[PDB]
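Novice: Please see the structure below; I have some questions.
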Amino acid sequence: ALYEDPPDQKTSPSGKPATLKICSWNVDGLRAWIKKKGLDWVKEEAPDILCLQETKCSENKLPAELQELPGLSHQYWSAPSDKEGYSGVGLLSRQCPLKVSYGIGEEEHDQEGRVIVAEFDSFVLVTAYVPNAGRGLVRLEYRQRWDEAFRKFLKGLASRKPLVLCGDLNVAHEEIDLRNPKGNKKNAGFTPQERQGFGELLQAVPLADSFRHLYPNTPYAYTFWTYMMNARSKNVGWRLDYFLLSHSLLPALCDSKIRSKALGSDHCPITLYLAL
DNA sequence: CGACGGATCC
DNA sequence: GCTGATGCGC
DNA sequence: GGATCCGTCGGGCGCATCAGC
Ligand SMILES: [Mg+2]
């Protein structure tokens, strides 16, 4: 079954207007994505903050088109050392953040280029590219260890102002979050271990899944489709990309969108509207 | 990782 | 410098 | 004997490195 994201709701339950628009996108190769016109779509979307995953691009190789973004002029990039064509995340913002950091504790040593933390006036933003369990689950145990380290890192951050965590969390939380739950229960992204880690993330920090909070029973809503076997044209997909919010931000929540039609990667953008 | 072949269920 | 094969991970 | 289950198989994408010229 195909899916049509509902219209943008731009006012909070309190009646406050959205003042902040955040877009998150696993671009599956930033240089390729730009050649496939992904930046033209960002311009049409005009977010205040853009978070990117799988840039697969060290900062010296960023295309000049990224120098041409006057409304997203504060840019922060992270890539892993000695593994440049993998991972990589970016955060681009209209306003300058108060603080920026990289990693979840030991990036000066680990340097994975998967997490960026940016503190703004009223909230802390984290964008993440969560490590894949891999074909045949060969990296599932590392993913479980990373999950636990990430949870405890985030619990620390949420100690002060509210948290917004966005990005490719590389798990479909529940059966409604992918088209083939039963066939994928032993595949990366839908193992009981990864699903449980996502549940623990929500409970331990604590965080709410913005999209599911708003649309708790909506099926066929995905953010990823394999390039293989024309899966996207059939909407055989997974919901891997999320906006998770501290409970204290839920009165600020206007909408959480899935931009199904934006091409340029095997994930589509997701967009958050907050009334701060 | 979805398509597919083959086994199992009533 | 440039192409395309191969490797590897998603 | 249609629906469901389950294990196996081939493989699209992007980017690095390499050989060759
Ligand atoms: Mg990917």
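All residue numbers given for chain A refer to Swiss-Prot; the residues shown span 43-318 in order.
Looking at the header, which is where the method is noted, we find X-ray crystallography, 1.9 Å.
Cβ coordinates are placed from backbone N, Cα and C, and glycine is handled just like the others.
What Swiss-Prot says about the mutagenesis result for A:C65 to S is this: Does not abolish NO-induced nitrosylation. Enhances NO-induced nuclear export. Quoting Swiss-Prot on the mutagenesis of A:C65 to A: Abolishes the redox activity. Does not abolish the AP endodeoxyribonuclease and phosphodiesterase activities. Reduces protection from granzyme A-mediated cell death; when associated with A-31 and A-210. Under the heading Mg(2+) 1 binding site, Swiss-Prot lists A:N68, A:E96, A:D308. For A:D70 to A, Swiss-Prot lists a mutagenesis experiment annotated as follows: Strongly reduces AP endodeoxyribonuclease activity. Annotated active site per Swiss-Prot: A:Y171, in sequence order, evidence recorded as experimental evidence. Listed in Swiss-Prot is the mutagenesis experiment A:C208 to A, annotated as follows: Does not abolish the redox activity. Where Swiss-Prot documents A:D210 to A or N as a mutagenesis experiment, the accompanying text is: Abolishes the AP endodeoxyribonuclease activity. Reduces protection from granzyme A-mediated cell death; when associated with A-31 and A-65. Among the features that Swiss-Prot reports, Mg(2+) 2 binding site is placed at A:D210, A:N212, A:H309, with the record citing sequence analysis. As a published mutagenesis entry, A:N212 to Q or D appears in Swiss-Prot alongside the note: Decreases AP endodeoxyribonuclease activity. Quoted from Swiss-Prot, the note on the mutagenesis of A:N212 to A is: Abolishes AP endodeoxyribonuclease activity. A:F266 to A appears in Swiss-Prot as a published mutagenesis result, with the remark: Strongly reduces AP endodeoxyribonuclease activity. According to Swiss-Prot, the experimentally introduced change A:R301 to A is described as follows: Reduces the interaction with TOMM20. Abolishes localization in the mitochondria; when associated with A-299. One mutagenesis experiment named in Swiss-Prot is A:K303 to A, and its note says Reduces the interaction with TOMM20. Under the heading active site, proton acceptor, Swiss-Prot lists A:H309.
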Novice: Look up A:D308 (Mg(2+) 1 binding site) in the DSSP assignment and reduce it to helix, strand or coil.
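Specialist: DSSP call for A:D308 (Mg(2+) 1 binding site): coil, neither helix nor strand.
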Novice: For A:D210 (mutagenesis position), what is the tally of other C-beta atoms lying within 10 angstroms of its C-beta?
Specialist: 27
Novice: For A:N68 (Mg(2+) 1 binding site), what residues in its own chain, 6 or more apart in sequence, show a Cβ-Cβ distance under 8 Å?
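Specialist: Result: A:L94, A:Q95, A:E96, A:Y171, A:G209, A:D210, A:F266, A:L282, A:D283, A:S307, A:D308, A:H309.
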Novice: Specify the count of other C-beta atoms within 10 Å of the C-beta of A:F266 (mutagenesis position).
Specialist: 22
Novice: Please work out the number of neighbouring Cβ atoms within 10 Å of the Cβ of the residue listed as 'active site', leaving out its own Cβ.
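Specialist: By my count, 25.
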Novice: Would you kindly give the Cα-Cα distance separating A:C208 (mutagenesis position) and A:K303 (mutagenesis position), rounded to the nearest Å?
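Specialist: With distance taken Cα to Cα, A:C208 (mutagenesis position) is 20 Å from A:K303 (mutagenesis position).
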Novice: Need the DSSP three-state call for A:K303 (mutagenesis position) to compare against my parser.
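Specialist: A:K303 (mutagenesis position) sits in coil per DSSP, no helix or strand.
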Novice: Other than A:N68, A:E96, A:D308, which residues of the same chain sit close to Mg(2+) 1? List them in sequence order, counting a residue when its Cβ is within 8 Å of the Cβ centroid of the site.
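Specialist: For the Mg(2+) 1 site, the extra neighbours are A:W67, A:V69, A:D70, A:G71, A:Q95, A:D210, A:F266, A:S307, A:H309.
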Novice: Between C-alpha atoms, which of these mutagenesis positions comes nearest to A:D70 (mutagenesis position): A:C208, A:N212, A:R301?
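Specialist: Checked the mutagenesis positions A:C208, A:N212, A:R301; minimum Cα distance to A:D70 (mutagenesis position) goes to A:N212.
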